[PDB]
Amino acid sequence: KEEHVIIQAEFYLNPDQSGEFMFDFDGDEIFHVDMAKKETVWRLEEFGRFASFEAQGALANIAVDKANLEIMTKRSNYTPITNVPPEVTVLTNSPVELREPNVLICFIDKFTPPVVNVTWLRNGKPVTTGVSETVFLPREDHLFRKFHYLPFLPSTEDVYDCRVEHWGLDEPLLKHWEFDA
Amino acid sequence: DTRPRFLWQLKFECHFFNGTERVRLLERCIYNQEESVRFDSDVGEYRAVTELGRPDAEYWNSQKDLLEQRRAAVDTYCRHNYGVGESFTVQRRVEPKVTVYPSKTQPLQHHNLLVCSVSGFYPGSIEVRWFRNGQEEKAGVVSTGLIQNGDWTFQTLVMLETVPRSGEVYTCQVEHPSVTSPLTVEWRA
Amino acid sequence: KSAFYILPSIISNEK
């Protein structure tokens, strides 16, 4: 029966002291608040042309959330979170064609706490040119998902890996992708 | 770094049914991975989901002005935001790019997986059908399902188990709210 | 350019 869902999703995490505030529409991020620069970051440019958002309120909410995390930590008898390692997948946004620009997507899914280290590797070497990432996105089961992006030129000579570190994995996870004729 | 972590999440979910005709506000508190307390606008007050949440659900239910502001939020908050974002979210439309290719370069008379790649579309509601020489083929369809790319696009791969013989023509037919006429792509054996 | 609105978070039972 559902048609649409808007979620105002917030979290705070100790002892990392990391906070997040975002709006979600049917699973996609409308915007989030950059905690450091204290400002709205729109997931797509045009959003910021059609809508606006006062960050001050989001920061105030985050402060209340930190206070509540400390209260709940005490109340639970200092029960820690159980680490849930991520599922990682690597896909292309479109069918691969040699010489036609494309994008690799690293899906990091179903994990908690929301702390990960994600690096792109081409032929074993870290690549940071043109890369991007989303913030943590909420899930109905209260785990998180994340996306990393790599624009690239398909070729038969290169291999790719998304390398994901998370406290739930006792070993760094490499997810592999290559164009195979 | 092995020291324990403690997580607090607060989610406000506005659920919309038949436009903005029916709206449900669901406020949810989560400690670690355990939802402790929630406000469901259909009930109109806080409820402890676990006993950990009982102190809050009691405290917050004693605040009449808080309960009033939450009860009215379906109007001042949910319906407001739906209106603010309607034009570029509910009404976002991006047409899918469709390609059809054999998953493997195999000669005729041997089993092959024919792939219909539908990429770059929005919203996620979509229907993909396979036809062999004009006849719809319902059996042997293998699909990745709907894939959310995280950048306000979706993709899906819908594969057909075939034994292609010479002369056969396979067609992938895609229906999507972004197109008035179904998109069709052919692959000739 | 209309503005998105937030619901305020509320302190928990400290007692």
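Residue numbering for chain A follows Swiss-Prot; the residues present correspond to positions 27-207, in that order.
According to its header, the structure was obtained by X-ray crystallography, 2.2 Å.
Every residue gets a Cβ built from N, Cα and C, even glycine.
Looking at Swiss-Prot, the entry for mutagenesis of A:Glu65 to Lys says: Impairs the interaction with HLA-DM complex, CLIP dissociation and peptide exchange. One mutagenesis experiment named in Swiss-Prot is A:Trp68 to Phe, and its note says Decreases the interaction with HLA-DM complex and peptide exchange. For the mutagenesis result A:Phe76 to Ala, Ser, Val or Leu, the note given in Swiss-Prot is Impairs the interaction with HLA-DM complex, CLIP dissociation and peptide exchange. Where Swiss-Prot documents A:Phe76 to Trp as a mutagenesis experiment, the accompanying text is: Increases the interaction with HLA-DM complex and peptide exchange. Annotation comment: Swiss-Prot describes A:112-204 as domain 'Ig-like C1-type'. While the structure shown retains the original residue, Swiss-Prot records the mutagenesis experiment A:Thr115 to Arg with this note: Decreases the interaction with CD4. Annotation of the published mutagenesis A:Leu117 to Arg in Swiss-Prot: Decreases the interaction with CD4; the original residue is retained in the structure shown. Quoting Swiss-Prot on the mutagenesis of A:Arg125 to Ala: Impairs the interaction with HLA-DM complex and peptide exchange.
Overlay of Swiss-Prot annotations on the structure.
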residue  : record               : contacts (Cβ under 8 Å, 6+ apart)
A:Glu65  : mutagenesis position : A:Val59, A:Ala81
A:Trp68  : mutagenesis position : A:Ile56, A:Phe57, A:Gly74
A:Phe76  : mutagenesis position : none
A:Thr115 : mutagenesis position : A:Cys132, A:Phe133, A:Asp135, A:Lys201
A:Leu117 : mutagenesis position : A:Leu130, A:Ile131, A:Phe133, A:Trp203
A:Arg125 : mutagenesis position : A:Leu179, A:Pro180
Mind sorting out which of the mutagenesis positions A:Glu65, A:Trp68, A:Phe76, A:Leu117, A:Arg125 are close to chain C, meaning Cβ under 8 Å from one of its Cβ atoms?
A:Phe76
Proximal to chain B - mutagenesis positions among A:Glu65, A:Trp68, A:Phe76, A:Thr115, A:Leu117, A:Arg125, CB under 8 Å:
A:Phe76, A:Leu117
